[PDB]
Amino acid sequence: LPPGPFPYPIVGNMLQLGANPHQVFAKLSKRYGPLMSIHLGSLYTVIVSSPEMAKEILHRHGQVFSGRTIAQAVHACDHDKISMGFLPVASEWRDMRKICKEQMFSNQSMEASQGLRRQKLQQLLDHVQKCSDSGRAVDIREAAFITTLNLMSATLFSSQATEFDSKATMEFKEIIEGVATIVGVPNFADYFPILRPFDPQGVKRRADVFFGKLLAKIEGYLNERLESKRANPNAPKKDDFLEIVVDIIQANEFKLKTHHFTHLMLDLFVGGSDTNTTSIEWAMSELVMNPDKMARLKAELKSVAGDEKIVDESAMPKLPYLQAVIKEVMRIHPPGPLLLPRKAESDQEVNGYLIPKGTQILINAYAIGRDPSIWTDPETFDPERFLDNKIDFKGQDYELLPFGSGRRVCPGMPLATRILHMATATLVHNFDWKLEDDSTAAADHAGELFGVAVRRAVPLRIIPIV
Ligand code: HEM
Ligand SMILES: c1ccc(-c2cnc[nH]2)cc1
Ligand SMILES: [Mn+2]
């Protein structure tokens, strides 16, 4: 087995992880190496911590490690059996991947929904404008949460609500925050198999409530669309994912039931929420803390969009510094520092070490992003290091893996980047910013809080001035 810290009876290595396990893994793998045995109670895990080993796992043996480790909370409403995010690589999974790649996140699809999202950006712009007038600091975490939810809502369901904080959106927010609370803490049933039949913390149960609420909203939206289309055969086709769902179903070309699609949209909606929400806050945090870089971005934006207040997504190639900023934010702050778990589908040897069937595989992309042997001045925020640099985050550069790589690489990436780029652009271009209070400034930026997404312990609060 790969080397690693001495595992104690019963607990294994669990007592050493602390509140930011990804940080502790990063420090540990310096001692033990880029393939490391970690015992999470009875749940044997191998941590992968270099570009070399990432490629060995995700690429060379990409099929063997194409499986997922399934938390107990994922068993709610039988999601573990239905979801594109957790099913093994097989027929049902390929079909849903195909639908995502070829239809949902295609170029045609993303461009067709560009206007729907534009309104949501306009709403955010107006919100920040009010706070700007009154001189009130904006809570970036809360603002980004709502904007992301809006952008995701607009793209998936065409929801054109006129209030920034619409009722429909704040329901979602309650539900998503709900899921995060439950999953973001250790389920001991995940680590001690004798506890699984008990669900001793009621994690599965509490999650079944929030999954149910969410599946309801979605099945509601679907049913309403199906009726509206039946009653209005001559209405223009909506430009969203929901419209795409209906057509695929009513064409019956895929061996998939209805709940595949309702669960699929749930994964898309949830998968895109916390990720973009915390990334936007990190972006804004980094720029405010590095006034030189904030200036360089502002200058590039001024030069390209001028007096336009909302950039066209199609204008992204005209914005290399904005891309570099987001690339660099992903390097330092991958939302999921340990990505999503993979799993060995059979015994497999890697670098002389046996990796047994069933092993949980965690890619520490966080570690890799901050490894000084790969990145110069790793803790420094420096977008300039990506300019004229072919290194990207699509999965081909194992120095930079915030989206994963190989088989289960993030399918929502085309929507994600648009959301990151535009929301960041809207905020930076239209306002200047100062901290509400710079007294604990440095500390507030460095302090992380683990969970579904690693985020700032202290939520960013900054005042918008024009
Ligand atoms: C905004 C930044 C985002 C990041 C950093 C991110 C990151 C990731 C990562 C690391 C994985 C696992 C990759 C692997 O196992 O190799 C993943 C998978 C996934 N992501 Fe995201 N994601 C983001 C946004 C989104 C969005 C906007 C959506 C949907 C609209 C989405 C939907 C999904 C889904 C459905 C999977 C499961 C893929 C599978 O197992 O086949 N993500 N993501
Ligand atoms: C519960 C936990 C995680 C997820 C998910 C994150 N990214 C895709 N799916 C969905 C439900
Ligand atoms: Mn089950």
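Using the numbering of Swiss-Prot, the residues shown for chain A are 28-493, in order.
Heads up, the Cβ atoms here are built off N, Cα and C, so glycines get one too.
Listed in Swiss-Prot:
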MUTAGEN   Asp301 to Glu  Acquires ferruginol monooxygenase activity; when associated with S-303 and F-479
MUTAGEN   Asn303 to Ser  Acquires ferruginol monooxygenase activity; when associated with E-301 and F-479
BINDING   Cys437  heme binding site
MUTAGEN   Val479 to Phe  Acquires ferruginol monooxygenase activity; when associated with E-301 and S-303
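A straight line from the CA of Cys437 (heme binding site) to the CA of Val479 (mutagenesis position) spans 16 Å. Rounded to a whole number, the distance between the Cα atoms of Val479 (mutagenesis position) and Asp301 (mutagenesis position) is 7 Å. In this structure the C-alpha atoms belonging to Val479 (mutagenesis position) and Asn303 (mutagenesis position) are separated by 12 Å. With a cut-off of under 6 Å between the Cβ and any atom of ligand 1, the recorded positions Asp301, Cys437, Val479 reduce to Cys437. Within 10 Å of its Cβ, the residue among the recorded positions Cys437, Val479 with the fewest other Cβ atoms is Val479. Proximity of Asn303 (mutagenesis position) to non-local residues of its own chain (separation of 6 or more, Cβ distance below 8 Å) is seen for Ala171, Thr175, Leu178, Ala443, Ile446, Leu447, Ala450, given in sequence order. Counting every protein chain shown, 24 other Cβ atoms lie within 10 Å of the Cβ of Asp301 (mutagenesis position).
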